[PDB]
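Student: Sharing a structure, written as structure tokens. Questions coming.
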Amino acid sequence: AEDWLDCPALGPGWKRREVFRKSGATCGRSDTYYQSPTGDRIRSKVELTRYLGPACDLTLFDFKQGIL
DNA sequence: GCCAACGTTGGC
DNA sequence: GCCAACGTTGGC
């Protein structure tokens, strides 16, 4: 199952999804995606740190797993 | 032009 | 050799 799920560590409206690669050299590797409350797609802790503003300190946030 | 999906790269 | 970041590409 790789549907969108709430991500409360990030806060109301945020969605997360983990997808397993199906073919190629990297079959079985996974990738984690986020979707912002406003619909913006994020695929890296760098895109996400830039998005949320200085307000948020993600030092202790595991982007891959979605936890603190 | 966008994006799902896999490839490539650099720091570790 | 893993993995985070992001590059590339074909199908839409």
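Numbering of chain A is taken from Swiss-Prot, so the residues present carry the numbers 2-69, in order.
Per the header: X-ray crystallography, 2.2 Å.
Placement of Cβ uses the backbone N, Cα and C atoms for every residue, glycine included.
So Swiss-Prot says this about it:
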- A:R22 to A or K: Abolishes binding to methylated DNA (MUTAGEN)
- A:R30 to K: No loss of binding to methylated DNA (MUTAGEN)
- A:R30 to A: Strongly reduces binding to methylated DNA (MUTAGEN)
- A:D32 to A: Strongly reduces binding to methylated DNA (MUTAGEN)
- A:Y34 to A or F: Strongly reduces binding to methylated DNA (MUTAGEN)
- A:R44 to A or K: Abolishes binding to methylated DNA (MUTAGEN)
- A:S45 to A: Reduces binding to methylated DNA (MUTAGEN)
- A:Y52 to A: No loss of binding to methylated DNA (MUTAGEN)
- A:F64 to A: Disrupts tertiary structure and abolishes DNA binding (MUTAGEN)
Student: For A:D32 (mutagenesis position), name the DSSP secondary structure in the helix/strand/coil scheme.
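Tutor: Note: A:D32 (mutagenesis position) is in a strand by DSSP.
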Student: Could you tell me which of these mutagenesis positions, A:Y34, A:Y52, A:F64, has the greatest number of Cβ atoms within 10 Å of its own Cβ?
Tutor: A:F64
Student: Taking Cα atoms as reference points, which of the mutagenesis positions A:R22, A:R44, A:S45, A:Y52, A:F64 is nearest to A:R30 (mutagenesis position)?
Tutor: A:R22
Student: Going by C-alpha distance, which of the mutagenesis positions A:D32, A:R44, A:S45, A:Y52, A:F64 is nearest to A:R22 (mutagenesis position)?
Tutor: A:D32
Student: Same-chain residues six or more away whose CB lies under 8 A from the CB of A:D32 (mutagenesis position)?
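Tutor: Listed in sequence order: A:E19, A:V20, A:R22, A:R44.
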Student: Listed mutagenesis positions are A:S45, A:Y52, A:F64; which of them have CA atoms within 10 A of the CA of A:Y34 (mutagenesis position)?
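Tutor: So far as Cα distances go, the mutagenesis positions lying within 10 Å of A:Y34 (mutagenesis position) are A:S45, A:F64.
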Student: Using the alpha carbons only, what distance in Å do you get between A:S45 (mutagenesis position) and A:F64 (mutagenesis position) once rounded?
Tutor: 7
Student: Would you mind pulling the DSSP three-state label for A:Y52 (mutagenesis position)?
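Tutor: Helix, per DSSP.
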Student: What does the structure give for the C-alpha distance between A:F64 (mutagenesis position) and A:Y52 (mutagenesis position)? Integer Å is fine.
Tutor: 14
